[PDB]
Amino acid sequence: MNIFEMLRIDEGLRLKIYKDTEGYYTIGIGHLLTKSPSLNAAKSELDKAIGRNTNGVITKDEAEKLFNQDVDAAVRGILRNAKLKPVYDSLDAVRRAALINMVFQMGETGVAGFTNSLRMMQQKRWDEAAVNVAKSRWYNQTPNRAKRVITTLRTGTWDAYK
Ligand SMILES: [Cl-]
């Protein structure tokens, strides 16, 4: 198991513009296109992203390219983040994976906001951090997913992903 497979599981794959859990226009593997309520605006963004006149549909390959780019941006975001970098450096490999997931899902800023959880993560207090991170909108909106990420964070293994 690795970050790519893990996220592929959490996000799915769709070749057509669709709406995410929050109603945002998205495509491929969890690639947010826009928070605007306009399908057109989303088609616009999509074309710009792909470099061609898509008409709201992409290929598997195109989806994978977006995904590679997104995973890459997530890691770099982490490493460039003053709050995040130090947590990340202190973690083992499975756990780092869990941090990248959260960041891919909610944005660097978003995650950088979990001040208290981050401290616990850094202090290696697994159970506390798991509990704390659950008291969040993130968990309440997408509980099953959140649960897989939290278990990964807590245990340091891939069990949740069986
Ligand atoms: Cl869910």
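Just so you know, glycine gets a Cβ as well, placed from its N, Cα and C.
Copied over from Swiss-Prot:
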- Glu11 to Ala, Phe, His, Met or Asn: Complete loss of enzymatic activity (MUTAGEN)
- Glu11 to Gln: Complete loss of activity (MUTAGEN)
- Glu11 to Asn: Loss of 84% of enzymatic activity (MUTAGEN)
- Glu11: active site, proton donor/acceptor (ACT_SITE)
- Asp20 to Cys: Nearly no effet on specific enzymatic activity (MUTAGEN)
- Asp20 to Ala, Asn, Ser or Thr: Complete loss of enzymatic activity (MUTAGEN)
- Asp20 to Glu or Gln: Loss of 99% of enzymatic activity (MUTAGEN)
- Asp20: active site, proton donor/acceptor (ACT_SITE)
- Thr26 to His: Facilitates transglycosylation more effectively than hydrolysis; covalently bound substrate (MUTAGEN)
- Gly30 to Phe: Almost complete loss of enzymatic activity. The enzyme is destabilized by 1.5 kcal/mol (MUTAGEN)
- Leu32, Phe104, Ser117, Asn132: substrate binding site (BINDING)
- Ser117 to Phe: 10-fold decrease in enzymatic activity (MUTAGEN)
- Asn132 to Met or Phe: 2-fold decrease in enzymatic activity (MUTAGEN)
Same-chain residues six or more away whose CB lies under 8 A from the CB of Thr26 (mutagenesis position)?
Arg14, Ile17, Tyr18, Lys19, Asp20, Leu32, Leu33
Where among the mutagenesis positions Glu11, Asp20 do you find the Cβ with the fewest other Cβ atoms within 10 Å?
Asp20
Collapsed DSSP category at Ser117 (mutagenesis position):
helix
About how far apart, in whole Å, are the alpha carbons (Cα) of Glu11 (mutagenesis position) and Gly30 (mutagenesis position)?
5
Chain-internal residues near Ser117 (mutagenesis position), provided their CB is under 8 angstroms and they sit 6+ positions away:
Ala129, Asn132, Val133
Ranking the recorded positions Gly30, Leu32, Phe104 by other Cβ atoms within 10 Å, which is at the bottom?
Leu32
Tell me, how many other CB atoms lie within 10 A of the CB of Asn132 (mutagenesis position), whichever protein chain they belong to?
19
In whole Å, note down how far the CA of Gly30 (mutagenesis position) lies from the CA of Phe104 (substrate binding site).
9
According to DSSP, collapsed to three classes, what secondary structure does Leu32 (substrate binding site) have?
strand
